[PDB]
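What follows is a short report on a single structure.
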Protein chains: 2
Amino acid sequence: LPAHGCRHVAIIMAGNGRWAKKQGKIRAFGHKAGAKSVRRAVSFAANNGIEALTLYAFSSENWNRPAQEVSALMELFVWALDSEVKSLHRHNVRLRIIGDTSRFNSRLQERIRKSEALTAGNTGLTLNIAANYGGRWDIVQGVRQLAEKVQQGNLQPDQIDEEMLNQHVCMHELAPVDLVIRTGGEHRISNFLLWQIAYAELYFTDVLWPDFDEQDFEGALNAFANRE
Amino acid sequence: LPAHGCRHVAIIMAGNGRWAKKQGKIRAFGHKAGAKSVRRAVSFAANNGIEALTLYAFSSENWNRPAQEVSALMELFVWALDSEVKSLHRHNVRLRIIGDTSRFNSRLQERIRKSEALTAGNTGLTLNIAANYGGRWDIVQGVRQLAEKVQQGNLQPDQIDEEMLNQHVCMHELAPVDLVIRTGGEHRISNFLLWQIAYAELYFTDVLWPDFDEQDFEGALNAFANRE
Ligand SMILES: CC(C)=CCC/C(C)=C/CC/C(C)=C/CSP(=O)(O)OP(=O)(O)O
Ligand SMILES: CC(C)=CCC/C(C)=C/CC/C(C)=C/CSP(=O)(O)OP(=O)(O)O
């Protein structure tokens, strides 16, 4: 049963640049080392009864990072979709990418579509990777779905309430986010899951994403259990 | 100039029940003592160049608190609109109430409307009191404004983007929220300004709202200045 009653954990995976800079290295080196922490967090979540794990992997504002940092990132995503997918599948993990995927390269989009298809029937941990994601953008997509319904004459503007918009934001089919963890030291949620984090516990740690391990994750969970 | 470059501070005024319970008293006693901290925070903000101060005074979920706690609260609001309004006016503070005011009693609504009218032309601190407010509700009101436009044939569903919804959420005429402070010990934003806090620094303190003073406020500001 969910470690300390926590059903859905979302993580802002920050501090990779800081971690690499402390060792005289570039951001891209830290992002690669960040992929190992992703593996450890996914394994920990799947082994501790967590229902969904949602990871902030690429904000819609990160397009403005250096071109080479961005390309290295895209190649890291492709690489992960090639290397870990069989394993997610064997572990009964259902993979979903949330965010505006229409802006990624062809090969990246085809791989996302196939990996999600392959694991769509899995019933264990749902792993959501937020890529080219923004919380405001997420809300706007639901708003457009409803505006279209207003267009078609199938919905009256006065019928729109919170629950109806809630059924049109990302991850509405999953348990609500209970805990948001941000590594790296900064205390902002940076446009991550705005609608969905309305009642979530927020946990900030100076631990840098590439160093985040099982004891750190257990620690964030215990802060949650003592969410008294 | 804004204390340490902070233009807009929003506060979740919590810990009043805990503060009163520690002394063997009921929540209502803590909420009354909370009114003194409101005075101190408003004075501090107006004297330190802050452009807007937004205070969470009554969540839309607080209707479920004990009837007598709720009534005492309504009477505390009326009382404040009667006692502090002249002073806000003399201090060049512009008062705004955000939230669903249609659900308050007649006398409370008339007083809100007159106090806002009286200070509408003031040019110093804008003080927003979030009463019967919810962040999701706030977003839905903007969504209805746009859905109506879609109805009237004056807007196409594909023209709706973040900036357009941003012009229809509360406080869109003010500087964006830079710092959210929550007193009381809990680490949740509890449906407060979801859309607006996308890039805000979040500061949690175990200090209880009735004890929050100028040194505590200066402290939250310095954490912000070191928002590095
Ligand atoms: C999903 C997968 C297979 C791997 C995940 C790889 C990682 C860790 C991705 C996050 C990349 C970015 C752009 C993080 C932003 S903060 P930053 O760390 O770039 O810089 P900061 O140190 O916080 O200032
Ligand atoms: C605007 C004005 C004139 C005065 C403000 C008066 C105050 C402090 C209002 C907030 C009241 C409520 C319902 C706070 C909720 S948490 P809680 O403190 O009720 O309980 P908690 O201790 O956090 O568990």
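By Swiss-Prot numbering, chain B shows 13-240, in order.
Header lists the method as X-ray crystallography, 1.9 Å.
Cβ coordinates are placed from backbone N, Cα and C, and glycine is handled just like the others.
For the mutagenesis experiment B:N74 to A, the note given by Swiss-Prot reads: Decrease in activity. Per Swiss-Prot, the feature active site, proton acceptor maps to B:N74; the stated evidence is similarity to another entry. What Swiss-Prot notes for the published mutagenesis of B:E81 to A is this: Slight decrease in activity. One entry in Swiss-Prot concerns the mutagenesis experiment B:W91 to F. Its note says: Decrease in affinity for IPP. Experimental mutagenesis at this site is recorded by Swiss-Prot as B:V105 to A, annotated: Formation predominantly of C(60), C(65) and C(70) polymers rather than the C(55) polymer. One mutagenesis experiment catalogued in Swiss-Prot, B:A143 to V, is accompanied by this note: No effect on polymer length. Under its mutagenesis annotations, Swiss-Prot gives B:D150 to A the following note: Great decrease in affinity for the substrate. For the mutagenesis experiment B:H199 to A, the note given by Swiss-Prot reads: Great decreases in the catalytic efficiency and in the affinity for IPP; when associated with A-213. In Swiss-Prot, a published mutagenesis experiment is listed as B:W207 to F, annotated Decrease in affinity for both IPP and decaprenyl diphosphate substrate analog. Annotated isopentenyl diphosphate binding site per Swiss-Prot: B:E213, in sequence order. Annotation of the mutagenesis experiment B:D218 to A in Swiss-Prot: Slight decrease in activity. Annotation of the published mutagenesis B:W221 to F in Swiss-Prot: Decrease in affinity for IPP; the original residue is retained in the structure shown.
Features per Swiss-Prot, on structure.
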residue: B:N74; record: mutagenesis position; Cβ within 10 Å: 15
residue: B:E81; record: mutagenesis position; Cβ within 10 Å: 14
residue: B:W91; record: mutagenesis position; Cβ within 10 Å: 13
residue: B:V105; record: mutagenesis position; Cβ within 10 Å: 22
residue: B:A143; record: mutagenesis position; Cβ within 10 Å: 24
residue: B:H199; record: mutagenesis position; Cβ within 10 Å: 18
residue: B:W207; record: mutagenesis position; Cβ within 10 Å: 25
residue: B:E213; record: isopentenyl diphosphate binding site; Cβ within 10 Å: 21
residue: B:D218; record: mutagenesis position; Cβ within 10 Å: 10
residue: B:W221; record: mutagenesis position; Cβ within 10 Å: 27
Proximal to chain A - mutagenesis positions among B:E81, B:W91, B:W207, CB under 8 Å: B:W207
By Cα-Cα distance, the member of mutagenesis positions B:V105, B:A143, B:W207, B:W221 nearest B:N74 (mutagenesis position): B:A143
Neighbour tally for B:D150 (mutagenesis position), based on other Cβ positions within 10 Å of its Cβ: 25
Rounded Cα-Cα span from B:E213 (isopentenyl diphosphate binding site) to B:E81 (mutagenesis position), Å: 32
Nearest of the recorded positions (B:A143, B:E213, B:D218, B:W221) to B:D150 (mutagenesis position) - Cα to Cα: B:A143
Cα proximity to B:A143 (mutagenesis position), best match among mutagenesis positions B:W91, B:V105, B:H199, B:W221: B:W91
Structural state of the residue listed as 'isopentenyl diphosphate binding site', classified by DSSP into three states: strand
Entries of B:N74, B:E81, B:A143, B:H199, B:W207 (mutagenesis positions) sitting next to ligand 2, with Cβ under 6 Å as the cut-off: B:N74
Three-class DSSP secondary structure - B:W221 (mutagenesis position): helix
Residue pair B:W91 (mutagenesis position), B:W207 (mutagenesis position) - Cα distance, angstrom, rounded: 31
Rounded inter-Cα distance in Å - B:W221 (mutagenesis position), B:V105 (mutagenesis position): 22
Collapsed DSSP category at B:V105 (mutagenesis position): coil
Secondary structure of B:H199 (mutagenesis position) (DSSP, helix/strand/coil): coil
Coarse DSSP state, helix versus strand versus coil, of B:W207 (mutagenesis position): coil
Whole-number Å value for how far B:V105 (mutagenesis position) lies from B:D218 (mutagenesis position) (Cα to Cα): 29
